[PDB]
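First comes the structure, then the notes that go with it.
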Amino acid sequence: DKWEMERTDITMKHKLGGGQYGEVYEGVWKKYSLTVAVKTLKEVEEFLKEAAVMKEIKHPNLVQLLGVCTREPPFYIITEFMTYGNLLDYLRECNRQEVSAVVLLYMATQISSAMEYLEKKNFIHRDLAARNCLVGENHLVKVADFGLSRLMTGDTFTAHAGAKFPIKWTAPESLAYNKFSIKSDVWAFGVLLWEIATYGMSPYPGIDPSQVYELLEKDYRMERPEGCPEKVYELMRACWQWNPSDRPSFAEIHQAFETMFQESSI
Ligand SMILES: CCn1nccc1-c1c[nH]c2ncc(-c3ccc(N)c(C(=O)N(C)C)c3)cc12
């Protein structure tokens, strides 16, 4: 197809993000003199499914596929390079006078726009967090999308026996029953909002992940971050409803943040 590329079109450099994303490398697309990101493999069928899924993703706030090398090993998935790295590090290291309250709303609007698209197109993320959001010039935020899965919106997925999750971002139904849906992404988005409001603080600070579920089932939720608007915190708490069906859709969340962003600008 139009996606299939020669492997030699790309010059590979060093592993990006300190290796936290696995075999993902900075690279040069020589023809265009363009810095790109390249995921390689050095499981096969999982990798090639990722390549297949990425071909169908087209949204301003989801990392764009540029091409693939899927004929013979080594296999490549080639995407745009996000110059400022991930949102977690960006928030921690930023100039807060430049990255102000309106910018935080702008970033939340972008992420929710992407998540509304996945909600519309029957995709599930399963690992929404600041570390999996990527930053470009002018506070452009794109959701990392290698591991997106096909799942009709409303349907559920059961994780494998002995699967380990990032507990502090993980919905109660996922922790207890390994159940994932678009509504568990909504929960994770709530935790992501908390990350944004605190400029990249660790969720449930000082609380060991092994004790988080027990707090959640006793009705504990993180308190409102300093400087966070009441309206934004009420959205967080709505994302953290125990019952998945009680949580808002990403369509409703995006509409709320778009309104808040527009009013903050005016
Ligand atoms: C498809 C989405 N995805 N899933 C995993 C990785 C990517 C990704 C795509 N394009 C990317 N472009 C950049 C980065 C990235 C992230 C963190 C970093 N510290 C760095 C970095 O070292 N510098 C030089 C800024 C680079 C990650 C990705």
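The residues of chain A that appear here are 233-274, 279-502 by Swiss-Prot count, in order.
Backbone N, Cα and C define each Cβ position, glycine as well.
Per Swiss-Prot, ATP binding site is recorded for 248-256, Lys271, 316-322. Applying an 8 A CB threshold to same-chain residues 6 or more apart, the list for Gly251 (ATP binding site) is empty. Under DSSP, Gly251 (ATP binding site) is assigned to a helix (H, G or I) in the three-state scheme.
Here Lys271 (mutagenesis position) comes close to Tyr253, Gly254, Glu255, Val256, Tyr257, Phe283, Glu286, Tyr312, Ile313, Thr315, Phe382: these same-chain residues lie at least six apart in sequence, with C-beta atoms under 8 angstroms from its C-beta. A strand conformation is recorded for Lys271 (mutagenesis position) in the three-state DSSP classification. As a published mutagenesis entry, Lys271 to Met appears in Swiss-Prot alongside the note: Loss of kinase activity.
DSSP gives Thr315 (mutagenesis position) a strand state. Here the residue is the original one, while Swiss-Prot reports the published mutagenesis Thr315 to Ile with the comment Loss of inhibition by imatinib. Loss of inhibition by GNF-2.
The annotation active site, proton acceptor is assigned in Swiss-Prot to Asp363. The Cβ of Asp363 (active site, proton acceptor) lies under 8 Å from the Cβ of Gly383, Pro402, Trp405, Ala424, each of which sits 6+ residues away along the same chain.
In the three-state DSSP reading, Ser446 (mutagenesis position) counts as helix. Counting only same-chain residues at least 6 apart in sequence, those with a Cβ under 8 Å from the Cβ of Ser446 (mutagenesis position) are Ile403. The note that Swiss-Prot attaches to the published mutagenesis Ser446 to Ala is: No effect on basal activity, but abolishes ionizing radiation-induced activation.
What Swiss-Prot says about the mutagenesis result for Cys464 to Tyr is this: Loss of inhibition by GNF-2. In three-state terms derived from DSSP, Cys464 (mutagenesis position) belongs to neither a helical nor a strand segment and is classed as coil.
In Swiss-Prot, the entry for mutagenesis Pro465 to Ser states: Loss of inhibition by GNF-2. The structure shown retains the original residue.
A sphere of 10 angstroms centred on the C-beta of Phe497 (mutagenesis position) encloses 19 other C-beta atoms. Swiss-Prot lists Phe497 to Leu among its mutagenesis entries, and the accompanying note reads: Strongly reduced inhibition by GNF-2.
In this structure, the binding-site residues under consideration are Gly254, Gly321, and the one with the smallest number of other Cβ atoms within 10 Å of its Cβ is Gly254. Straight-line distance linking the Cα atoms of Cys464 (mutagenesis position) and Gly321 (ATP binding site), rounded to a whole number, equals 25 Å. Closeness to ligand 1 is met by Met318, these being the binding-site residues among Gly251, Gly254, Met318 whose Cβ falls under 6 Å from the molecule.
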